[PDB]
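Written out below as structure tokens is the structure these notes cover.
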Amino acid sequence: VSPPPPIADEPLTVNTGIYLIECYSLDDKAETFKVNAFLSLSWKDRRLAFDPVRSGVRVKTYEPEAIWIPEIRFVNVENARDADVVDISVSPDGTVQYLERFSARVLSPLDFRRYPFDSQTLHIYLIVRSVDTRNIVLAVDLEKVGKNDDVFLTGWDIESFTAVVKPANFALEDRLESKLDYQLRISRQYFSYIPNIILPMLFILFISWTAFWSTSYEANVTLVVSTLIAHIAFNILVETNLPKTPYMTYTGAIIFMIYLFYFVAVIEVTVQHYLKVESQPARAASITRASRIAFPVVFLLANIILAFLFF
Amino acid sequence: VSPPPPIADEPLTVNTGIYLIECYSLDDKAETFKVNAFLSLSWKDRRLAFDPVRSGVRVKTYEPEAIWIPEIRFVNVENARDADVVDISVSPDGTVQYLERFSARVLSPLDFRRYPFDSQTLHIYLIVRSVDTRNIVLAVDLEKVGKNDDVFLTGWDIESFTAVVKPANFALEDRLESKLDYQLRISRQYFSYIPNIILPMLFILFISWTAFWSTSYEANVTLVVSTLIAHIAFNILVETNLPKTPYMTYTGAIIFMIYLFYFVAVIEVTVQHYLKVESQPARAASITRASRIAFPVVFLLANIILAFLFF
Amino acid sequence: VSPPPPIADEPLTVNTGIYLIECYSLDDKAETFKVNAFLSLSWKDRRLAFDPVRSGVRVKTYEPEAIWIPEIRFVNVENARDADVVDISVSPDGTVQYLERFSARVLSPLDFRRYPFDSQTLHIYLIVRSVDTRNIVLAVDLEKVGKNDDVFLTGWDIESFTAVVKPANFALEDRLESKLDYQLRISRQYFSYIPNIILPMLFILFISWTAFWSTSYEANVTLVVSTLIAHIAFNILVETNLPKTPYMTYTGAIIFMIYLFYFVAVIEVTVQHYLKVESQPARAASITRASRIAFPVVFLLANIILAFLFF
Amino acid sequence: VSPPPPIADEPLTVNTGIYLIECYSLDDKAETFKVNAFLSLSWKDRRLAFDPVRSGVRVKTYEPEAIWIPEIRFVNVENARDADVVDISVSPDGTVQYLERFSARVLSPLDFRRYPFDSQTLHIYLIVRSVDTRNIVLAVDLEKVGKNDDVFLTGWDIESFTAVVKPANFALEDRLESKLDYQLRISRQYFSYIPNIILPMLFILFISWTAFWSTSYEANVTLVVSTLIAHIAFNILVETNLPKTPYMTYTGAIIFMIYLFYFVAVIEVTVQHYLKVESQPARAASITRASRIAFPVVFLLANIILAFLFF
Amino acid sequence: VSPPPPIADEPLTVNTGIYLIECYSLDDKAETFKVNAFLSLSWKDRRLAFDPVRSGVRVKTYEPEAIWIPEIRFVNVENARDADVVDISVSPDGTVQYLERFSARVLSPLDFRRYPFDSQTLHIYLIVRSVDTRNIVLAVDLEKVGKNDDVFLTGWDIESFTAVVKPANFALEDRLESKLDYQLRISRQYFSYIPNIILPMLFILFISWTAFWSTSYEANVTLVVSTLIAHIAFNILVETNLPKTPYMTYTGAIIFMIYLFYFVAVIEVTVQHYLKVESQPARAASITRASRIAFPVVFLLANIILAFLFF
Ligand SMILES: [Cl-]
Ligand SMILES: [Cl-]
Ligand SMILES: [Cl-]
Ligand SMILES: [Cl-]
Ligand SMILES: [Cl-]
Ligand SMILES: [Cl-]
Ligand SMILES: [Cl-]
Ligand code: NA
Ligand code: NA
Ligand code: NA
Ligand code: NA
Ligand code: NA
């Protein structure tokens, strides 16, 4: 089999569509997601044209091996898609309608700057390489782009699945290449981060601040060092669910800042004890009373500054 | 090969059945389960009809490639099922009996609201897409729906395996699609959660309340902060076995509430020490004695409220 | 190809054998094990009879596609076995000798009641479904059942590999099925559990009992709460190597009971401190001296009771 | 099919190119990375030559099975590459242009000596074996070596992708082998190691040094032992992301050295308490005051020495 | 195709060779390693002999399907090897030279008795099963046994790769079997265990011994119990990298022994406090001073005894 010949000099237009059946395994560390979808293809092959009046048949069904099919690939996949052809239909004018169901693991970079209050645009890039006989170009049939109502991505809200209708046509290894960008817009369900990480992390921090109502150095050291260790555990827990980024994330910034608050609380607890031992408790009392206001106030203002810089 | 032609204008009815051989790997985080089963299919193909007297046989055995077979797929699977055809049998009137053994990884959302005292309805969605030539509709042969007695799903009780007999017929890319819902009802074996997570979590909480019978601030700080850290460990352990949900789970609610009890216990221990240092122990004694009753009473009432809201 | 025809009315007997080459990956949580073995099959097919004089050869060698082969499957496997045909030898009367080497992941439930001093009976269920032309039945050739001397299952002792010679013949979806039960008897190597979990767990418990020779409340709180946390770590470690069971395991029972001992030790340490603060140390001394005997004695008797109930 | 015959006695030159489409999963522990790329091959086959005039075609397309194709393999791959032929074009003189898209898991050793401020040279070794008919040699077509602009390796910066143009020709199992070295130069994005591991590790160390402004032995023991345990947690965290090396890494060196600082801080805290109990506090005060300067100064100088030895 | 016929009554000798290209993933827990190698085979097939002066061709290249090839398998593999035939060459006398490149996951038991200062002998067992026509025996072509210079097994030193030239010929299920033992001798790179596990474990133990220079019971309890918990963390870390063994490992023995030292240190700290409370400090002073010498001396002698028993 060979490509359909051009009537004049025009490129062969392959109309495409992706209909999402399943979305699963959005892996933040790997920056991948798995997809199960319909891939629809349509192009004109005049060699396959027939008369509907004398044939009595409106459509002809072909097997993939019987006819020429464009070699359509995904750019951002781990391995080649696992595909099963569903149907091939030919209209009397020779317009071919191809439908396959496929599954693939897609590589799509994620922006973690606003994590866990982040939104993402996942991409599925469709591509075709031109043949020596003729140039193949891709198009979007909007009537064949969509998603099943039941499509759920655990921990995410699916906003939209659209295609950038204009392909990116470019030369690659002395041939033309036609690339389409299918975009799946999602927003993270931040809900569970509040009772599981944010509030427990705030509770232990506020517990360290009870040391500002205590003159017992031994108890103070226990309060601030124990809660610091619990903060380290939350830091480790959070960084296991995330890849290493060449930038600060919102959560990373707060987690890092809270260390400074633990460090300054240890200085305060040390300074307080040192002065009491030096028979200067009136002074220690002034620093401790100031700390009761300063620590929550600086914590609030630093969080307003951070929220402003990130959102 | 082409689909059986209609005698009048009727859709082709494909009778289906699923017989479960094995159920394994119910993954709560992934919201998947693996299944090994028989898939049975039956439909009328008049072109295959024969006379028993002339042929000298009452049944005809074909190879899948020799005859037309409907393209039946699963909606909610990760990848296409691993299937091996067991038998194809044709009766004199062209009634085809198809049997395959398959294995598949199924995606099925789970409701964790009542975890670990939850029940689930797992779904296996069977689907067929119509051809230009004719409309294909699915039906349930109840005589061919079932499960092996030895079918066990580790950590779960299997209640029933039934099929919703009327298919969900709908249009998908200008073609009729016929979808059947096979339902596997299961209930979680909550037993092990009692000695492994619930009771250890209650013991450490009750140990933190021994601080209400102690005037030693340094010992009190050690009691409440150490048990809090152990509570954080149980919180982390529990959340590793569960996905992130946009709602509160029963366990999540109790775990979160217990933080409030640790937080208020630290306030009490702080207030008690502060008053003692200020030479007001009579008062501190009133707050501590009230706390001995208030903490277990508020804990019991808050748990009754939570159990009521969730069950 | 079709099944061999009956001389009278008898079912076709397929003689079977399994020879274990490798046993590996006994996964307690998944209740699976991997196996690499020889599967031998033997049946008479008179349509394959030949004269050694005419054909020259005394035994004919065939390719699986060239002749009829019974569709033998495993019941309790995750996916269909990975098999490679080693030989298909046909003797002049038409007796077929089939040999394949296969690998499979087998689902076999485990009884954890006596863990880590437990024994198991792993099963490999062989099955064949009858066809329309004739009924197929399975048999065991004991001369072809066995295991390689070097077969080792890490963490287990292999006792025996035998087959229940009588098949379980039953009706399934209006056809006969013939099932054979191959049994691999194993016993767990409990050795490593003694220095890694049992003795460390006993040491930390005995360390908490040093609080019965101390009047220092703050040291006592540190002794009992710190060792409790280490006990929680061992509880978590043990439960990661085990599935969730709807029954108590021997280890689970001991681990759970040790929490009660930590809980009562905290009560004792609290009661002791309370009385000494109330200027009643004579009494506190009576409770502490009694505890020195009561705690090890009740611990010994409770362990004798538990060992009796479980073994 | 057989290899192209030599016009004189020359070896057959196979021109190669690798164009990277995707780079992912650089696993430090496994010392592997996954790659998705184009592999281009070019060689002259006189037997496939044609005249453009009498053929009416300027180029001829073939199926891989129709013509002779060199058996090109990768040396440093886990399993054989997953490849799909994209195009095979033949020019009039019989110059074959082969293009395949492949995916492979590549084994490439990593030098962790300067971790996390390390750079690596990943290798993809292309190989061909000679045949008895003729010697097959590899060459690099620099015009067909490159990478997509969007190629990103999470946690790394991609510097260059070049090929060593001169192949390594050598004998292997009495046949000559022609090997090409494709080099992907990368540098680690050390950014995230600063707020997640380096600064938290420095904060806990500086917190242990507050013991040099405290006379409370009980508090000092708590400060140094608690932060040491947190240092152990960071040591364990770091070693989980790295393989075991027969040399010291930069991070490993610092982590190990910080133990010495904790060990000497415990000696100081012990010596201080011992002297105070022995009624020699003036002396203990001299050691503690010296320690306030000595510990940060020796820490700075030891880090300058280490940075010098490693960079 | 059928096996080559014997000239007299001799078994068919299949000469073998394994040339290692890659060695990776030595998994201690699983007792497996992955291998990528050349497998070479050689045997005489007289039915394939040809005249060298008449034919003009000195060697004939065949496709695997065109000729008879012995069914060579690996005994100790998880799944059948992934193999790709590289070349098949026939010399005038009919000597066949077969070469394939394969990858396999090999099961090979490991002796952990001297861990992490252990050496191992990994095995690759080659096997052939005889046919009814004739007996097939294996031999080693030492010229075709070897390994690439770049073969590296992360965390190990590769000493030698040799073959036991005499096969193990035995009867299995009424046919002869010919087995060859290929041995890969390796020694563990123990280097990293010294700064990561051994020295940190010794530091925390020596820190517990500072309690012998302290009269503060509350500080002593904190020193011994905190370091014990850190020892438990190292015990757990070590046992995660190792399988469960029915014997003691060298590391396991030291780790277990160090618990006894923590247990006796707690007794000493308890006895010391008890005597001081009983107004017997002169005595407590004698026990504490003796402990300062006894603990390091008994630790040294116990380690000399252990090193002697294990090495
Ligand atoms: Cl693709
Ligand atoms: Cl499917
Ligand atoms: Cl509709
Ligand atoms: Cl329709
Ligand atoms: Cl099977
Ligand atoms: Cl390859
Ligand atoms: Cl093999
Ligand atoms: Na085609
Ligand atoms: Na068909
Ligand atoms: Na067959
Ligand atoms: Na070829
Ligand atoms: Na062959």
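Just so it is clear, chain A uses Swiss-Prot numbers, and the residues here are 47-357, in order.
Each Cβ is built from the backbone N, Cα and C atoms, and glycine gets one as well.
Taking the Cβ of A:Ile244 (mutagenesis position) as reference, no residue of its chain lies under 8 Å away while being at least six apart in sequence. DSSP assigns A:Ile244 (mutagenesis position) to a helix. Swiss-Prot lists A:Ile244 to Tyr among its mutagenesis entries, and the accompanying note reads: Marked gain of function, with a ten-fold shift of the proton dose-response curve towards lower concentrations.
For the mutagenesis of A:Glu264 to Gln or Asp, Swiss-Prot gives this note: Decreases binding affinity of TBA. The structure shown keeps the original residue. Within 10 Å of the Cβ of A:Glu264 (mutagenesis position) there are 22 other Cβ atoms, across all protein chains.
The DSSP secondary structure for A:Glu264 (mutagenesis position) is helix. The note that Swiss-Prot attaches to the published mutagenesis A:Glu264 to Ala is: Decreases cation selectivity. Decreases the binding affinity of TEA and TBA. Nearly abolishes block by Cd(2+).
The Cβ of A:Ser272 (mutagenesis position) lies under 8 Å from the Cβ of no residue that is in the same chain and 6 or more residues away along the sequence. The annotation that Swiss-Prot gives for the mutagenesis experiment A:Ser272 to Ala reads: Increases the binding affinity of TBA.
Around A:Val284 (mutagenesis position), the same-chain residues at least 6 positions away in sequence with a Cβ under 8 Å from its Cβ are A:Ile243, A:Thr297, A:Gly298, A:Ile301. Annotation of the published mutagenesis A:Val284 to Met in Swiss-Prot: Displays an increased sensitivity to propofol but not to desflurane; the original residue is retained in the structure shown.
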Open item on the list: For the mutagenesis positions A:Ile244, A:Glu264, A:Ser272, A:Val284, return the ones with C-beta distance to chain B below 8 angstroms, or 'none'.
Closed with: A:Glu264, A:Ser272
Task: Filtered mutagenesis positions - A:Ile244, A:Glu264, A:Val284 - keeping only those with Cβ under 8 Å from chain D - done: A:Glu264
